[PDB]
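Enquirer: Have a look at the structure that comes next, please.
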Amino acid sequence: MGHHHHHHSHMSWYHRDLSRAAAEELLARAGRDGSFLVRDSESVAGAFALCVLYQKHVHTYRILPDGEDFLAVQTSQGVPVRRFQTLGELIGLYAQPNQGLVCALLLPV
């Protein structure tokens, strides 16, 4: 008896309005390792940031266009870096072990 299930049933890991304090805290409190989300960089040079939790260790990454239009993530130098046209490609690729990621991108929370 009753039918109540609204739409907009999405977490959305992309927030240009969260900040590292509440982003890293979102991962640490909600918790389930392989936790990731893409936040606003605090100015820097017009970049994006990716905060990832794994076993009491939050590593926060930057994600820069650079000086063209392509979104590169610096995991390491010797590691072959990939430039993405969308944040979706970023999340999908780094969901796989690369060499540099603390655990790879398992789930937002």
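Each position is counted from 1, following the chain as shown.
Determined via solution NMR.
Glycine is no exception: its Cβ is also placed from the backbone N, Cα and C atoms.
Okay, so Swiss-Prot annotates it like this:
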- 13-109: domain 'SH2' (DOMAIN)
- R39 to G (Swiss-Prot position 47): Abolishes interaction with p130Cas/BCAR1 and its ability to induce increased adhesion. Abolishes phosphorylation upon FCGR2A clustering (MUTAGEN)
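Are these features on the surface or tucked inside, and what are their neighbours?
Expert: All protein chains shown were included, and the count of other CB atoms within 10 Å of the CB of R39 (mutagenesis position) stands at 23.
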Enquirer: Helix, strand or coil for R39 (mutagenesis position)? Use DSSP.
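Expert: In three-state terms, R39 (mutagenesis position) counts as strand.
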Enquirer: In the domain 'SH2' (13-109), how many residues does DSSP call helix, how many strand, and how many coil?
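Expert: Summed by class, the stretch gives 19 helix, 27 strand, 51 coil.
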